[PDB]
Amino acid sequence: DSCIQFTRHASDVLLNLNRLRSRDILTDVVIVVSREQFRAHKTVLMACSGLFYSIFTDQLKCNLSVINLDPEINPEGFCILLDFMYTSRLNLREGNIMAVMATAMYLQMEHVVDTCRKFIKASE
Amino acid sequence: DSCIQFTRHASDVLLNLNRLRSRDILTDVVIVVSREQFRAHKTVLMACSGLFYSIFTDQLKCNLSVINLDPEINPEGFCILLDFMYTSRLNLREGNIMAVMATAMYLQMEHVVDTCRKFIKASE
Amino acid sequence: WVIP
Amino acid sequence: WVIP
Ligand SMILES: O=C1Cc2cc(Nc3ncncc3Cl)ccc2N1
Ligand SMILES: O=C1Cc2cc(Nc3ncncc3Cl)ccc2N1
Ligand SMILES: [Cl-]
Ligand SMILES: [Cl-]
């Protein structure tokens, strides 16, 4: 087509979605991790994760307001990944890289899994 | 902080939100324009428009599944703007610029209003 | 704004 | 990935 494009549009949309998350506006699901609860928007979770995409496209699960993750999932690893989903920023540190990579593998967040694999390989 | 950032994350999220819109997945509102109906996600509309932000933060309106726009609003102008919200691409043409700018002013989409004003000024 |  |  002959469209023009606003370069900062996608980033501004994500920034606004994160502001709604902060203020708990229109959040429609609670993700439960080892008794730690995280409120979020189903569509953002689906847009970022192959696991949430599969969960919320399921005819029965799409209607759930609570999702319980596998007990092996670390709440801090999940929190870091939830923050990444809403900001594009990943708080990756020596002390959390193993939990973050394991959580990203479970959530099916391929780009995060890739950078964790590379950062781990650099330290060996 | 000491975060790393995935450059294409915001764009990939918006692309996935547009794929959900195409497949009518988790859309939670119908926008009615001169008897033309558009299905969308309330959070994306809020993230892009000052008008939808005000509508869906209202305690009564946040719960509506149908929103009727002012009858002076042109459905094609709205369609072009809805496409922009989900893609960052604006199909701006000599034949639609007046309807697009009027719709962007009503929806409170300041960056769109700005480029329409500039494109109109160039033709005078 | 840019030409994509 | 970049340093923001
Ligand atoms: O690594 C990843 C990130 C990711 C996101 C999604 N999401 C969607 N895919 C396609 N159409 C719509 C949506 Cl919402 C699916 C798989 C994966 N895998
Ligand atoms: O031009 C524009 C675009 C736009 C978007 C919004 N959205 C939000 N603002 C702040 N926190 C959350 C959200 Cl969702 C408000 C006003 C305007 N004005
Ligand atoms: Cl990812
Ligand atoms: Cl805008």
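Just so it is clear, chain A uses Swiss-Prot numbers, and the residues here are 6-129, in order.
Backbone N, Cα and C define each Cβ position, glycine as well.
Taken straight from Swiss-Prot:
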MUTAGEN   A:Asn21 to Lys  Abolishes interaction with NCOR2 and HDAC2, no effect on interaction with CTBP1 and transcriptional autoinhibition; when associated with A-116 and 376-Q--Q-379
DOMAIN    A:32-99  domain 'BTB'
MUTAGEN   A:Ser59 to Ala  Abolished ubiquitination by the SCF(FBXL17) complex
MUTAGEN   A:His116 to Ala  Abolishes interaction with NCOR2 and HDAC2, no effect on interaction with CTBP1 and transcriptional autoinhibition; when associated with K-21 and 376-Q--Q-379
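Across the fold, the C-alpha of A:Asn21 (mutagenesis position) and the C-alpha of A:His116 (mutagenesis position) stand 23 Å from each other. A:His116 (mutagenesis position) is surrounded by 16 other CB atoms, counting those within 10 A of its CB over all protein chains shown. According to DSSP, A:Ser59 (mutagenesis position) sits within a helical segment. Straight-line distance linking the Cα atoms of A:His116 (mutagenesis position) and A:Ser59 (mutagenesis position), rounded to a whole number, equals 18 Å. Per-class residue totals from DSSP over the domain 'BTB' (A:32-99), listed helix then strand then coil: 30 helix, 15 strand, 23 coil. Working note on the mutagenesis positions A:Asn21, A:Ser59: by count of other C-beta atoms within 10 Å of each C-beta, A:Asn21 ranks first.
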